[PDB]
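Participant: Sending over a structure as structure tokens; questions will come in a sec.
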Amino acid sequence: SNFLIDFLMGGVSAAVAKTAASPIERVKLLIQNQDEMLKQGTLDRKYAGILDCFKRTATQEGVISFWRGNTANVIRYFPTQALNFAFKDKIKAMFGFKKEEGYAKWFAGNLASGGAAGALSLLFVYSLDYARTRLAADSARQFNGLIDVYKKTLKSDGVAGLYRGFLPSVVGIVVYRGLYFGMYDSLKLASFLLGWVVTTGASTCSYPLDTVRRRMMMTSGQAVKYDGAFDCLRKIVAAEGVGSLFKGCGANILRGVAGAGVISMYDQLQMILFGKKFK
Ligand SMILES: C=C1[C@@H]2CC[C@H]3[C@]4(C)C[C@H](O[C@@H]5O[C@H](CO)[C@@H](OS(=O)(=O)O)[C@H](OS(=O)(=O)O)[C@H]5OC(=O)CC(C)C)CC(C(=O)O)(C(=O)O)[C@H]4CC[C@]3(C2)[C@H]1O
Ligand SMILES: OC[C@H]1O[C@H](O[C@H]2[C@H](O)[C@@H](O)[C@H](OCCCCCC3CCCCC3)O[C@@H]2CO)[C@H](O)[C@@H](O)[C@@H]1O
């Protein structure tokens, strides 16, 4: 039952990190998809910034509201790690490389590997991300829970509603991984600084894809939908300008530092309270 303990405790760790990150995560998602909310009459007025969003959301909805949708984040660990344990090792065997065999080969193989594993994961898991996203962007709240989101979205758009924005998310995974490993190699506390700068750059450069993905998610249950990722992109840029793609980026970076800090702290607390850390 050792594997069970490692599994569940790892899930507790991930749950801690995601729960801590949750409040600033929602602010990012609100600022990012506020035009969609305006379209769906879920928002009364465009936000002025991060502080505005925090203040308004708090005073109007409450404090607990900041952890809305986080349950999806918590229960996401188990199917992902089940898939992670099952196939990630075997997939790496198919595409992986030691740097000595070739840097180009290592890079490309790493891209293909991470992309394929990520896609395989999303094939089972993407719906949870959809639910999280739809629950984050609210306020009579449009949705009343995970199950409500699923049932209603299935009732309106069927299965495709749950998997909307899949391709820009995959492309996003590939791009993000490429930037991450590239920057990681280029420049290699010191560890905290490196991790923060790398993560920040990689996530920032790959952000518009994420925005497209999430706003495509938002169109589920609506009469008007984007005709693919490129169509979405084109319409967003035409209507609101290029900067609109980067809406909520800074809040996401704040989620970054927050998450890194919390996960390091909790790792320390794990070494204190338990013999070994479960990550
Ligand atoms: C278009 C985008 C933007 C760029 C790509 C992704 C991630 C950043 C992509 C990121 O993708 C992660 O990248 C990591 C660094 O390479 C990689 O770690 S590593 O392989 O050990 O090196 C993770 O692989 S895993 O096996 O450990 O789990 C991988 O997560 C996945 O592939 C699982 C999928 C279910 C996502 C995961 C994730 C994260 O913020 O971390 C997450 O799902 O939480 C995404 C957020 C959403 C976007 C943002 C997606 O909307
Ligand atoms: O806040 C007002 C508007 O913000 C966004 O529009 C941005 C666009 O997204 C954005 O692409 C556009 O850019 C124009 C400014 C160009 C910046 C020049 C850079 C030079 C280098 C240093 C940084 C700035 O500015 C618009 C504002 O006039 C939103 O997309 C709009 O919906 C919103 O009405």
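We're sticking with Swiss-Prot numbering for chain A, so the shown stretch reads 21-159, 167-215, 228-318, in order.
Using the three backbone atoms N, Cα and C, a Cβ is placed for every residue, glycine included.
So Swiss-Prot has the following annotated:
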BINDING   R96, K108, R252  ADP binding site
MUTAGEN   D109 to K  Loss of transport activity; when associated with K-212 and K-306. Restored transport activity; when associated with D-112; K-212; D-215; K-306 and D-309
MUTAGEN   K112 to D  Loss of transport activity; when associated with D-215 and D-309. Restored transport activity; when associated with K-109; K-212; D-215; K-306 and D-309
MUTAGEN   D212 to K  Loss of transport activity; when associated with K-109 and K-306. Restored transport activity; when associated with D-109; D-112; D-215; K-306 and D-309
MUTAGEN   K215 to D  Loss of transport activity; when associated with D-112 and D-309. Restored transport activity; when associated with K-109; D-112; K-212; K-306 and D-309
MUTAGEN   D306 to K  Loss of transport activity; when associated with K-109 and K-212. Restored transport activity; when associated with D-109; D-112; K-212; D-215 and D-309
MUTAGEN   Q309 to D  Loss of transport activity; when associated with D-112 and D-215. Restored transport activity; when associated with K-109; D-112; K-212; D-215 and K-306
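Please go over these features one by one and say how buried each is and what sits next to it.
Facilitator: DSSP assigns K108 (ADP binding site) to a helix. If you take the C-beta of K108 (ADP binding site) and look for same-chain residues 6 or more apart in sequence within under 8 angstroms, you find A137.
All chains included, 11 other C-beta atoms sit within 10 angstroms of the C-beta of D109 (mutagenesis position).
A simple way to gauge crowding: the CB of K112 (mutagenesis position) has 16 other CB atoms within 10 angstroms, across all the protein chains here.
Secondary structure at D212 (mutagenesis position), as computed by DSSP, is helix.
Taking Cβ-Cβ distances under 8 Å and a sequence separation of 6 or more, the neighbours of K215 (mutagenesis position) in its chain are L233.
Annotation for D306 (mutagenesis position): same-chain Cβ neighbours under 8 Å, separated by at least 6 residues, are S33, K316, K318.
Counting only same-chain residues six or more apart in sequence, the Cβ atoms lying under 8 angstroms from the Cβ of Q309 (mutagenesis position) belong to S33, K315, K316, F317. According to DSSP, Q309 (mutagenesis position) is assigned to a helical segment.
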Participant: How many angstrom lie between the most widely spaced Cα atoms of the ADP binders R96, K108, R252?
Facilitator: 24
Participant: Excluding near sequence neighbours, so keeping only residues 6 or more apart in the same chain, what lies with its CB under 8 A of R252 (ADP binding site)?
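Facilitator: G192, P195, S196, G199, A268 - these are the non-local Cβ neighbours of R252 (ADP binding site), listed in sequence order.
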Participant: Among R96, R252, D306, the recorded positions in the record, which have a C-beta under 6 A from ligand 1?
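Facilitator: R252, by Cβ distance under 6 Å.
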